[PDB]
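Participant: Before we start, here is the structure in question, set down as C-alpha cells.
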Amino acid sequence: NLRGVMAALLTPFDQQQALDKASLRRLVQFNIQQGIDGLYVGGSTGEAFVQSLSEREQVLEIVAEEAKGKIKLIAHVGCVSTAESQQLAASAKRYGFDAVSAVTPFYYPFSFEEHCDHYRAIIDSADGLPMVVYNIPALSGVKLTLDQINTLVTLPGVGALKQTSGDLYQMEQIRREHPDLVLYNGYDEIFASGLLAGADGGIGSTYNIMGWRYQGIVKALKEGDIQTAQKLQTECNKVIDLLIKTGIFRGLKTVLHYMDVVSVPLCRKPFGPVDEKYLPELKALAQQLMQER
Amino acid sequence: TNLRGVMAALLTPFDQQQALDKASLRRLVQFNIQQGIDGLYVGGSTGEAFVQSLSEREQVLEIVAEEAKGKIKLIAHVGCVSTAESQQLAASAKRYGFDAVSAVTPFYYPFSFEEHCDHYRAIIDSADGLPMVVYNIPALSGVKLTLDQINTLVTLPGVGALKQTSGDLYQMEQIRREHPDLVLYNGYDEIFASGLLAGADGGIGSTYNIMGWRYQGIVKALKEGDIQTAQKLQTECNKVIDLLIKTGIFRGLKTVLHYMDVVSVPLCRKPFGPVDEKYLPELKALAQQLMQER
Amino acid sequence: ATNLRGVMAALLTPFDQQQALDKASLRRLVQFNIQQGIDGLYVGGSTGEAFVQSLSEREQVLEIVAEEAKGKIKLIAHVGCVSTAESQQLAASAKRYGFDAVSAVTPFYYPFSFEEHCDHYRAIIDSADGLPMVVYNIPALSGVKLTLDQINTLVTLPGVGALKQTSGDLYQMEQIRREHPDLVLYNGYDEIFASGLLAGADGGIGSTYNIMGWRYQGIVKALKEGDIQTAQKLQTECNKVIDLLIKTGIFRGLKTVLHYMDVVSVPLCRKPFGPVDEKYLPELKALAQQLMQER
Amino acid sequence: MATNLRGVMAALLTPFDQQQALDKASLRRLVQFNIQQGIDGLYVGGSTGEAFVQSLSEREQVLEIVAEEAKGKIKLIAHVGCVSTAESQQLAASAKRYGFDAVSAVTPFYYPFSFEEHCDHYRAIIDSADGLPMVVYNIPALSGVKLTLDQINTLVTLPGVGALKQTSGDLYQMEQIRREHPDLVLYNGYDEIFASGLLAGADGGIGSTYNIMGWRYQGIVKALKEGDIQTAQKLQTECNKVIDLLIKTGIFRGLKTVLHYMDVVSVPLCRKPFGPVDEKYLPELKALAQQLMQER
C-alpha cells in the first residue's frame, strides 16, 4: 500500500558541497522516529537536479540500507533524458525500493505522446516497481490537461500520482475519475484542503521537521474534527511562510542542523546561504518543534 | 447582523429581444429566497452587467430590492472600469436600500495599485455608508494582486468584505490568518468545501441559483464535523459544474432554470451564443433531478 | 489615397477640469495631427479612453472628429464594446458620420468562443453598412489570445479590410503578411514600428503619433529609400520618448506634452487614471520644446 | 577580428548513431559543413546540441572534437551552462583548456533562484573561464526565468561579460539593451525574426537553422548593410517558410533529417524522450534538402 504521508527527503552536504553520508543516515532515522509513513527520495527536495546520476544512485542506496523494510521507499528517478531515468529506475529496483517516480521531462518542449513513451520506458526498466507520475507545472513548465493526466495515470504499471498543483477542482476531478488511485497532495500549505478535495495522502519537504502535524491533520479529518485540522494547517502555514522567505531547502536544513541532525545546513550552488537575519526565527522554530514532539 | 453567508450571484433573465425580462427576474429572486439562500450578489459578472448599460444595471438593482429587501442580504456590484460610473451605481444602491456594494478591480487598462486604491475609496464615498466588498477575480480582470496589496485593499476605510475568486487556497488561509474578523467569500463554486476549510466563511457563486441548498448543506456538514457529507455534496456540485462548463455557464444555468419554470427565455446577450441543442437532454434531466432532490 | 494603408494616430480625448469633453481642445488636436501630415485618425479606441466613456460620449467624439477632418484624412472609427449590440450602435453612427472604416477590439472580460468572436464581427460589419472592418488584435489588454489560424479566419471574414496588430510577435507579423499579400496591416506597438514594417506591416496606428507623427512618417520614407541608419535613429528617438511616457503614464504624459504645445487646455485623464507626477513636468515640458523646435 | 565575437554563428547539433551515442564522424562533417558555408563561428553545447540530455563527459567530448576541427578557422563559443554551478565550472575550465574563444551559460532553471543567486552563478563561471569572455544567455521560453531590463543590464555589466544571446521576441527590449550598451555584442536568438532583430539593435545572431542555410542569414546581414530592404525581407521570408516546417516536424530532428539528406549526418535521431520525425513530413524535408543544395 503506497497511501500515506511521506517526507520528500533532503540531501545533506558538507562544507565542500559533497554528500554528508552520516547526516543522510541521521535524517533517515530522524524521519522514521517521528513516525513518517515513507520517504520520497531523489526529487526536487533532494536537490537531485544539481547532482550527477552516480550521486543520486549513491543516495538511493544509502537510504535503502537505512530504511528498507521499515517504511515505504519511493525513488524519484526522473531526468530530462529517458535513458538516464531508466538507469536510475533499474538501480532503484536493485536497491529494493517499493516504487519509482518521474517528473515530466522539462526544459525542451515534448509532445504528450513523447511524455507517455517516456513513462512507459521508465516503467519497463523499473521491472515491477509501480510508477508514481509526478505533476508539478510550477517547476517543470509542463501544463497537462485533465484528459492527459487521466491517460498517464491509467498507463500500465502506474500506481500513483504526486499532484503538486494548487488546483483543487482538478484534484476532485482526478479522484472522481479514479476512485482507487493513490493521490498525494504536493503543496504542504493546502494539505487539509487537498485531502478534503480528494487526495488520500501527501508528499512534502516540510514533513522532515514536522511530519507529525500532517499525520495529525489526517487523523483530525478522519475523526471529523475540523477545528483541530484547521489549527494544525494554520501552524504549518506559519512555518511555510517563514521557509518561503528564507529559502525552503536551506531553511529546513538549518532547522535540522539546530536539531543536531544535519551537520552542515548548506544547499549546492547556485543556491545561496541563509540570510543571517532569519537565524533568530529558525533557531526559535527548531526549539519549539523539539519541545512540541 | 453581518454579511457572512452563502450568496447567489444573480443571473439577469432576458426576453427573445435581449431585453430585461422583469417577470422572470422577479421569479428568480423569489426562487432563490425559497432555496434558503442568505442573500444575493447583484450586477456582477453573472448578471451580464458588462454587456448592460448603467441604466439597465440600476433597473435590475431597483427591482431586486423591491422583491427581497428585508428578506435576505443584498450586495450590489457597482463596478465599472470608470470610477465615475461605478460611483453613480454606488449612489443608486444606497438609494434602493442595499446592504453593501462591491466592485471588481477596474480592468482592460493597466492601472497602478495606488489608482486601484483611490478607485475603491471614491466608490466607498459614493456608497454613502454601505460597506464595500472588494472583488478579486484575476482570471477575468487580468489584475494580479499580491497578498500585501490584497491586505491593503481589505483594510481601506469602509471595506467590510472580500469576494475571493481565486483557486489559491494557501492565499485564502493567509488572508484569514491576517484578518480573523474579515467576511471572506469563496468565489469558485467547484472548491467551496475546501475554501471554507482553508478560511472562507461563506461564498458567492453562479451555480447557487439552481442548487443553493447543496452549498448550504456543505456549510452545515462542516459545522457538524461531517466530512463525508461535505465531500459528497461537493462532488455532486462538481458533476454539475463539469456539465455547465461544457454548455457555457450562464446560458446553461438559465436553461436549467427554464426547465424549472423560472426563466421564460434562457438566452444571454451577444456575443454570448445559444446553448448547443445537443446538451438539452442533459440540462433537462438535471433540472428534473434537482427539483426531485429539493 | 484610395486605400486604408498608412500612418494613423490613435486620437486622445481631451477633457476639462470636470472630466467632461473639451470640444475646443479636441478640435485643436485633430487639426494638429493634420498639420503634422498624418494619414488618418483612429478614433474611439484605447487611447481615446473609450472604455471609461459612455456610448453617447464616444459618439459625440466621432461626430466632432468627422466635422473637423472628413475628406481631409482617412478616418477609422473604433466602435468596439464587449456588447455586440452596443458596438453595432456605434457602427451605425460611424456610417452616418461618414467615416472611412470601423474597427472593433476582440470582446473582453468574459471568455467567448472563437465562433462567438466571429459572429460578433459579422454583426458589426452588418451594422457598418458597407464600411470596411479593421479587426483589432491586442492580447495584452483584451486578454484574448488568438492563434494564427484564427487570425487568418478573422481577416478573411466578408467585409474585413484590415488588421491592427498590437502584438510584439514579429514572426506572426511576417506570417500574416505571407498569407495575406494585399491585407492592410497596421503595426500597433510604436516602440517596434521600424521592425514591424520590416516584418510585413504596411503602416501603423499609435498613441505617440499625436506628438511626433512626422518621425514615424520619416521611418516609412527611410525604409522605402533603403536608408536603414536614418530609420534606426528615428526609432531610437521615438523609444527614448516612449521610455519616458511609460514612466509618467502614456495617455496623461501625451496630454501633458500637448498642453505645453498649446493644444490641450487641461491634460487630465478620467479616473481611475491619476494625474501626472509633478516630478515629471520638467522632462515633459522640455520634450514639448524639443519636438516643437524639431518642426 | 582576432577577438571579435560579433557575427552569425550556428547553434551546433550533436549527431548520434543508431544507439544514441555520439557519431564523431558526422560531428566532424557538420563542423566542416558549417565552416564551408561561411559561418562566422559555432555555439557549442547549448539547447540545440541536446546538452541537457547529455552527461558532462559527453559535453566535454563534443567540445574537444569541435575545437580540433575548427579552432583557428572560426570563432568558438562553449555553452557550459548547467543548473549546478560546480558542473558549469568544470565545463568552463575544459573550454579554456580546449582553446575556445568564449563561454556561455543559460540562466539556471527548474528551481526558482533569486536574482542575486543568478549573478553569483555567472561570477563563479566567469572565474573558472579564466579569461574567456562570458555570453549571458536569456531564453525565458525554455528556462522559465523572466528577467527585467534592469536585471539584464546588471548581468551584462558584470566583470568578464562580453555578450548576450537574446532569445526573446521582444524587440522593444532588444532596442533598449542596445541603447544602454552601445558596445555590447548582442545576438538575435529567434531565427524567425532575424532581420527585424538586427534592425532593432542586434549585431549578429546564434541559431539552430543556421546549420542548413547559414548563408541566407549572412545574406540578410549584407542586405541590410547595403540598404537592400527588399532582398532582406525576401531572405527572411524564405527562412520563415523553412522554420514553419521545422516547428511542425520538430526543430532539431527536422534539421538532422535535412542534414542527413545533404550527406552530412549518418543517422538523424535525437535522444529520447525526443521521438523520430513523422514520416508524413519526409517529402517536404527531402525537397528542402534538394533546394538548399541547389541554392548553395
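Note that chain B is numbered according to Swiss-Prot, with residues 3-296 shown in order.
Keep in mind that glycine also has a Cβ here, set from the backbone N, Cα and C atoms.
Pulled from Swiss-Prot, these are the listed features:
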{"type": "BINDING", "residues": "B:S47, B:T48, B:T167, B:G189, B:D191, B:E192, B:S208", "note": "aceneuramate binding site"}
{"type": "BINDING", "residues": "B:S47, B:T48", "note": "pyruvate binding site"}
{"type": "ACT_SITE", "residues": "B:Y137", "note": "active site, proton donor"}
{"type": "MUTAGEN", "residues": "B:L142 to R", "note": "Changes substrate preference. Maintains much of its original N-acetylneuraminate lyase activity, but shows a 19-fold increase in condensation of L-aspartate beta-semialdehyde (L-ASA) and pyruvate"}
{"type": "ACT_SITE", "residues": "B:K165", "note": "active site, schiff-base intermediate with substrate"}
{"type": "MUTAGEN", "residues": "B:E192 to N", "note": "6-fold higher specificity for dipropylaminocarbonyl-substituted derivatives"}
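For each feature listed, report its degree of burial, its nearest neighbours and the pertinent distances within the displayed model.
Facilitator: The number of other CB atoms found within 10 A of the CB of B:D191 (aceneuramate binding site), across every protein chain shown, is 26.
Within the same chain, residues at least six positions away from B:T48 (aceneuramate binding site) with a Cβ under 8 Å of its Cβ are B:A11, B:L12, B:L13, B:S208, B:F252.
Neighbour list (B:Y137 (active site, proton donor), Cβ cut-off 8 Å, at least 6 residues apart, same chain): B:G46, B:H79, B:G81, B:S104, B:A105, B:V106, B:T107, B:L164, B:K165, B:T167.
In the three-state DSSP assignment, the secondary structure recorded for B:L142 (mutagenesis position) is helix. B:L142 (mutagenesis position): 17 other CB atoms within 10 A of its CB, across all protein chains.
B:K165 (active site, schiff-base intermediate with substrate) has a Cβ environment of 29 other Cβ atoms inside 10 Å.
Cβ neighbour count for B:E192 (mutagenesis position): 26 (other Cβ atoms within 10 Å of its Cβ, all protein chains included).
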Participant: Inside 8 A of the center formed by the CB atoms of B:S47, B:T48, B:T167, B:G189, B:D191, B:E192, B:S208, which other residues of the chain have their CB, for the recorded aceneuramate site?
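Facilitator: So the extra residues in range turn out to be B:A11, B:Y190, B:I206, B:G207, B:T209.
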Participant: What three-state secondary structure does DSSP assign to B:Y137 (active site, proton donor)?
Facilitator: strand
Participant: On a C-alpha basis, identify the one among B:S47, B:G189, B:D191, B:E192 that is nearest to B:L142 (mutagenesis position); the candidates are the recorded positions.
Facilitator: B:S47
Participant: Chain A sits near which of the recorded positions B:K165, B:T167, B:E192, B:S208, counting only a Cβ gap under 8 Å?
Facilitator: B:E192
Participant: Looking only at C-alpha atoms, tell me how far B:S47 (aceneuramate binding site) is from B:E192 (mutagenesis position), rounded to the nearest Å.
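Facilitator: With the alpha carbons as reference points, the distance is 17 Å.
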Participant: Would you list the recorded positions among B:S47, B:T48, B:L142, B:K165, B:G189, B:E192 that come within less than 8 Å, Cβ to Cβ, of chain C, in the order they occur in the sequence, writing 'none' if nothing qualifies?
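Facilitator: Near chain C: B:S47, B:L142.
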Participant: Within 10 Å of the Cβ of B:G189 (aceneuramate binding site), how many other Cβ atoms can you find? Include all protein chains, please.
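Facilitator: Its Cβ shell of radius 10 Å holds 25 other Cβ atoms.
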Participant: Where does B:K165 (active site, schiff-base intermediate with substrate) sit by DSSP, helix, strand or coil?
Facilitator: strand
Participant: Would you work out the biggest C-alpha to C-alpha distance among B:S47, B:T48, B:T167, B:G189, B:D191, B:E192, B:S208, the residues that bind aceneuramate according to the record, and give it in angstrom as a whole number?
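Facilitator: Spelled out: the longest distance between any two Cα atoms in B:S47, B:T48, B:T167, B:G189, B:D191, B:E192, B:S208 is 17 Å.
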